[PDB]
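Written out below as structure tokens is the structure these notes cover.
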Amino acid sequence: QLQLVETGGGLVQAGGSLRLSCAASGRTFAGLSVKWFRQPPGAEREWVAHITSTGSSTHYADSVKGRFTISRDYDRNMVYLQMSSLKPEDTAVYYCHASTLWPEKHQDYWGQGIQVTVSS
Amino acid sequence: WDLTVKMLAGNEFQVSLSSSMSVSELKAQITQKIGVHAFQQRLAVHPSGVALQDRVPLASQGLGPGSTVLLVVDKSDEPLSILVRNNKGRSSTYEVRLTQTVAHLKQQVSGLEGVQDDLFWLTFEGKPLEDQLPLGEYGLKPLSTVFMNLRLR
């Protein structure tokens, strides 16, 4: 079955860049809708980005639009979150998430969750 | 009124309107006949060939007893993104197919909001969405906002 493996987190200075990764390790990303969420310290988990199953739409929360980029390398089973101009406020645990799509049976898949600390 | 429906590929069936004589009744009969939802039926008056307008009396668009319409079925199931505002007021996109049920949308929202599906309900333009019906029956569009509310107990 599918597992989602997250990489790329770590420590960055304010104004820096990071590329988070979400590898599809069980099956491929085919036909799955993929999102990144983050959870800032002591906060609800909030939505960040979205790439659709055909890879041809992207959506972003207002707090990250213009600075973050979601994308997929489909040949290599990868979904990325490109974060630039990181602010300390982007400190959070980042999660990627995948959804099946009708008429497939609905299932949710979740990465493990990686720390991003942005320091000034 | 008995109208002829002519599917483009070629085959013909017949429907009877006896209730309202609207585009709705017509499409309802076609659903009974060939099992496709109203939103998937692209209909045209023959012989002009123009589209039938939803929300217009059939007798207004030149359709009478014994006339024939042309039917194309467009399974309208290309994915699109909609907005769901949740019960805390926050909005995010969700990929859907107009062919999926409201129930299936509630499953997607349940999985991401952490609330059992029977503990909340959804609305579009203030109309409460019924679990068994497809999203396309409600006229959802790219970036429409379905509202989520809790069935607080």
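In chain B, numbers come from Swiss-Prot; the residues present are 3-155, in order.
Recorded method for this deposit: X-ray crystallography, 2.6 Å.
Each residue, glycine too, has its Cβ placed from N, Cα and C.
Recorded in Swiss-Prot as a mutagenesis result, B:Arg44 to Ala carries the remark: Does not affect ISG15 signaling, interaction with ITGAL or activation of SRC family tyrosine kinases. The Cβ neighbour count for B:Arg44 (mutagenesis position), using a 10 Å radius and every protein chain shown, is 14.
Listed in Swiss-Prot as a mutagenesis experiment, B:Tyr96 to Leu is described as follows: Reduces ISG15 signaling. Strongly reduces ISG15 signaling and abolishes interaction with ITGAL and activation of SRC family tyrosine kinases; when associated with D-102. The Cβ of B:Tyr96 (mutagenesis position) has B:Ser83, B:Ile84, B:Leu85, B:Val86, B:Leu107, B:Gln110, B:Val111 as same-chain neighbours under 8 Å, each 6 or more residues away in sequence.
For B:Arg99 to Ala, Swiss-Prot lists a mutagenesis experiment annotated as follows: Strongly reduces ISG15 signaling and abolishes interaction with ITGAL. Of all Cβ atoms in the shown protein chains, 18 besides its own fall within 10 Å of the Cβ of B:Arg99 (mutagenesis position).
Sequence-distant contacts of B:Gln102 (mutagenesis position), defined as residues of its own chain at least six apart whose C-beta falls under 8 angstroms from its C-beta, comprise B:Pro136, B:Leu137. In the three-state DSSP reading, B:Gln102 (mutagenesis position) counts as coil. According to Swiss-Prot, the mutagenesis experiment B:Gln102 to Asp carries the following note: Reduces ISG15 signaling. Strongly reduces ISG15 signaling and abolishes interaction with ITGAL and activation of SRC family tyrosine kinases; when associated with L-96.
Sequence-distant contacts (6 or more apart, same chain, Cβ under 8 Å) of B:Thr103 (mutagenesis position) comprise B:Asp133, B:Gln134, B:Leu135, B:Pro136, B:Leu137. For the mutagenesis of B:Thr103 to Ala, Swiss-Prot gives this note: Strongly reduces ISG15 signaling and abolishes interaction with ITGAL. The structure shown keeps the original residue.
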Filter the mutagenesis positions B:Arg44, B:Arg99, B:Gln102 down to the ones with a Cβ under 8 Å from chain A's Cβ atoms, keeping sequence order.
-> B:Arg99, B:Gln102
To the nearest whole angstrom, what is the C-alpha distance linking B:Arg99 (mutagenesis position) and B:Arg44 (mutagenesis position)?
-> 18
